[PDB]
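Let me begin by presenting the structure, written as structure tokens, before commenting on it.
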Amino acid sequence: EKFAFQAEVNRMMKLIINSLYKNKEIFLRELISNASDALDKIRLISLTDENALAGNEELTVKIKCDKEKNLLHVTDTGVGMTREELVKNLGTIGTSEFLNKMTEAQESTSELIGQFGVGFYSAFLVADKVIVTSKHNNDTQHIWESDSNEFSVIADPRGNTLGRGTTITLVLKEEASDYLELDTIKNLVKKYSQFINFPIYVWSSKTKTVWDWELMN
Ligand SMILES: CCNC(=O)[C@H]1O[C@@H](n2cnc3c(N)ncnc32)[C@H](O)[C@@H]1O
């Protein structure tokens, strides 16, 4: 259940965190970009697999703020991940070139992070803990969590609650509490969803005060 990150991943997490220090809100752009890719994959599968979308008939990205819990949630209904995939895909990693590319560019990698497929780690810039709950058609719902010093994966004792997809839950750092603010979230989600071809909603409030999904693109 408990794993260590690959040496290269530790170096990469540090690089990413060190360079994006001043431009932190791109973590949201990167997570949204990953959710898009997840949806594209499931959509490509729905073409050859008639049952692919069985677990969840929708193809969306929903974001919600839990200010009391101090949590940020980014859930997609994409391909999702198996237990093995959570361990390999997040715990392991043009890797060597990217390393030299990043260092020589820090001595704006904001674009070089999205280029390569490692924007997920940028979450650690605003979170102390990152939790990945995911449901894949060929496995049971699992949870991956890490504070960057190690990571573990277990079976979700809650069972299949997603159907299919992934929820990225970020335990926000104290100085990152502005991201629990709906409007701070909407400005960032409306800015980073304008290129995404799947609908992105933010659990917002309207006034008396009812809550519901508000589309962002
Ligand atoms: C190096 C960081 N790891 C990733 O972003 C990879 O992990 C998996 N991943 C990350 N976020 C998601 C997601 N929301 N849905 C599906 N796979 C994901 C993909 O294979 C990514 O390429």
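Note that chain A carries Swiss-Prot numbering, so the residues on display, from first to last, are 74-166, 170-183, 187-286, 328-337.
Method of determination (from the header): X-ray crystallography, 2.7 Å.
A Cβ is built for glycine as well, from the same backbone N, Cα and C atoms used for every other residue.
Recorded in Swiss-Prot as a mutagenesis result, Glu103 to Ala carries the remark: Loss of ATPase activity. The Cβ of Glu103 (mutagenesis position) lies under 8 Å from the Cβ of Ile192, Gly193, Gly198, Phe199, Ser201, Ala202, each of which sits 6+ residues away along the same chain.
The Cβ of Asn107 (ATP binding site) has 20 neighbouring Cβ atoms from other residues within 10 Å, across all protein chains displayed. Per Swiss-Prot, ATP binding site is recorded for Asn107, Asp149, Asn162, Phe199.
Within 8 Å of the Cβ centroid of the ATP site, not counting the listed residues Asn107, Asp149, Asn162, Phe199, the chain contributes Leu104, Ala108, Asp110, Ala111, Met154, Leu163, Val211, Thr245, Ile247. Measuring straight across the break, from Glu183 to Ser187 at the CA atoms, gives 10 Å, with 3 residues left unbuilt in between.
Each end of the 3-residue unmodelled stretch has a Cα atom, at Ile166 and at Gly170, and these lie 10 Å apart. The record assigns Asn107, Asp149, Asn162, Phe199 to the ATP site; their largest pairwise CA distance measures 17 Å.
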